[PDB]
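Here is the structure we will look at, set down as structure tokens.
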Amino acid sequence: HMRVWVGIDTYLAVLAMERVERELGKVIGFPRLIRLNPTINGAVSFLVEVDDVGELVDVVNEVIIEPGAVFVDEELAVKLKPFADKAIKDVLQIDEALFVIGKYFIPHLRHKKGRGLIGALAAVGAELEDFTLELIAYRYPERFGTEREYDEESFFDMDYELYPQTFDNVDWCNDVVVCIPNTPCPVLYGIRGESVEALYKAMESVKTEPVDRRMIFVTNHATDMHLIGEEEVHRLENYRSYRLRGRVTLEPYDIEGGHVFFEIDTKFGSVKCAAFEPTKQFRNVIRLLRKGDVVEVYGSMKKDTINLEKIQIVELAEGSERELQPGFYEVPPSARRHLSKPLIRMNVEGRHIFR
Ligand SMILES: N=C(N)NCCCCN
């Protein structure tokens, strides 16, 4: 009656859970989908209770044989907490992962360099203060790689009935069904929501080709777990994401490609921000900024540039009737990054929500 956490680095995890739940023991609660630093990113972890940890390792390996895997006890699980934090909000080297695995004799399956190990350990050690659920439907093997068939309208009807119990599944303004991937992966669709109830209802209203397997995951998606407040650092750096307050010093200007840039003066000096082309209408908002506007930006730092996920216009330049209204703005659903918390999940005022 041993309780162990499996860390893998989602389809394969589901196949693995299956064999566990049928040949070695049960699975406690909901499996977990953890995303790592978005600038460097998924990894799955699940709690199980078997008798022979060695047996459990034997299974998973066969499954992986038809990649990093870790098997830690609920005990060590709490220790990996910091490793998980650094893997999500900072940068880790595969050395640091090999160290932990070595220090606590964590049984594992290593392949080559073993960069799958960082995710495997991170998935197990991640402590979720906030979280969201995701229902992932899979296709039958026979259809992997072919074109997904589904009724676009059914997803829009579904969001119309469930939103916000389910969210960021479709994009009305840009007319896109964002919960459906366009890759050779086994995933048919991935609906995000606030509960099993809503997700189950969603799965029942949506129309698509026959769904083979399905799994509701607990994830750090849409939580803002990657953001570092500016009161926590002395200097900013690339490959990290922040929530910075600043004052516009250089007004918006477009560049080749449909992107809009500008700069803000901050406790750290001037910082350049951007609203790349995929953000669509969100650029309309950005183009209205003016020298003097005080704001608070949220985003990943890359090449010394904040890649806007959302922004808050705190104060409009003192000396102006402008179109810009104070309050929150965010990229449309189709430009949403996995870890970005959507305004519909934030109990704040002045939220301008684009559905
Ligand atoms: N609804 C989802 N499962 N994902 C939404 C992703 C939006 C950015 N591509």
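The first residue you see is number 1, and the count goes up from there.
Header entry for method reads X-ray crystallography, 2.6 Å.
Cβ coordinates are placed from backbone N, Cα and C, and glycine is handled just like the others.
What Swiss-Prot says about this protein:
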type	residues	note
MUTAGEN	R115 to A (Swiss-Prot position 140)	Loss of activity
MUTAGEN	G116 to A (Swiss-Prot position 141)	Loss of activity
MUTAGEN	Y138 to A (Swiss-Prot position 163)	Decrease in activity
MUTAGEN	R139 to A (Swiss-Prot position 164)	Decrease in activity
MUTAGEN	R192 to A (Swiss-Prot position 217)	Decrease in activity
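Features as recorded by Swiss-Prot, highlighted on the structure.
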residue: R115; record: mutagenesis position; DSSP class: coil
residue: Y138; record: mutagenesis position; DSSP class: strand
residue: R192; record: mutagenesis position; DSSP class: strand
Under a criterion of Cβ-Cβ distance under 8 Å and sequence separation of at least 6, what residues of the same chain contact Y138 (mutagenesis position)?
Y11, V14, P186, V187, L188, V211, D212, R213, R214, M215
How long is the Cα to Cα distance in Å for the two residues, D9 and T10, that sit at each end of the 10 unmodelled positions?
8
For the mutagenesis positions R115, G116, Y138, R139, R192, which residues place their CB under 6 A from an atom of ligand 1?
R192
Including all protein chains displayed, how many Cβ atoms other than that of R115 (mutagenesis position) lie within 10 Å of its Cβ?
16
Over the unmodelled segment of 10 residues, figure out how far apart in angstrom the Cα atoms of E66 and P67 are, rounded to whole.
12
Have a look at the mutagenesis positions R115, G116, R192 and say which one has the shortest Cα distance to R139 (mutagenesis position).
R192
Would you mind reading off the Cα separation of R115 (mutagenesis position) from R192 (mutagenesis position), to the nearest angstrom?
28
Rounded to a whole number, what is the Cα-Cα distance in Å spanning the 6-residue gap between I40 and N41?
8
What's the straight-line C-alpha distance in angstrom from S320 to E321, 2 residues unmodelled between?
6
